[PDB]
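A.B. asks: Following this message is one structure expressed as structure tokens.
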Amino acid sequence: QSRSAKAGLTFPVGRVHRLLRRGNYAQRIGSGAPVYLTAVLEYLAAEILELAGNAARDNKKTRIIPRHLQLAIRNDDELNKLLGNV
Amino acid sequence: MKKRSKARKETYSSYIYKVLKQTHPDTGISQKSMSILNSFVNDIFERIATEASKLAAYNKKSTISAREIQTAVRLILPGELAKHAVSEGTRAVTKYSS
């Protein structure tokens, strides 16, 4: 059982842990830190996918193309603030 | 071994596809859209990790724990995004430790 599965996550806890360790952000990385961060990244990805997917489906499409992403982000105040513009 | 001539693997892309599949299996995502979304996730990773680094240093901690990630998330994400992210982070750590 992977750490991701242990935490109920789809995003990769192990990979995120190694990215944290390898980036030398601190002397040590606590075992909870990559689990928390992974969950946050998965959440943000899920939010963006939801809204881009909405934009695609609103456009009678079944495949997200970059204009769907651009519009999803632009039309969401908080994601627009977070991610600038695409 | 991975040589320079080989295209870089996108860190999150296979997981982004899985997340999309979970919620809406009838919606796909183009390669360019995936690359853009992958870069967003890389960007946010780096912003949070960097802020957690600075918080650990500021608070005289040698270790970045879930506590520093939480406060970094709240410093980086706006409003309701922050609140939901914190919920999800907290929920994952609890489930992990159970």
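Each position is counted from 1, following the chain as shown.
Per the header of the entry, the method used was X-ray crystallography, 1.8 Å.
Backbone N, Cα and C define each Cβ position, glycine as well.
Swiss-Prot feature annotations, pasted as is:
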| type | residues | note |
| --- | --- | --- |
| MUTAGEN | B:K95 to R (Swiss-Prot position 124) | Impairs ubiquitin conjugation, DNA double-strand brakes formation during meiosis and histone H3-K79 methylation |
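I'd like to know what surrounds each of these features in this structure.
C.D. replies: Packing around B:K95 (mutagenesis position) is summarised by its Cβ count: 14 other Cβ atoms lie within 10 angstroms of its Cβ, all protein chains included.
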A.B. asks: With H, G and I counted as helix, E and B as strand and the rest as coil, say where DSSP puts B:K95 (mutagenesis position).
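C.D. replies: B:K95 (mutagenesis position) sits in a helix per DSSP.
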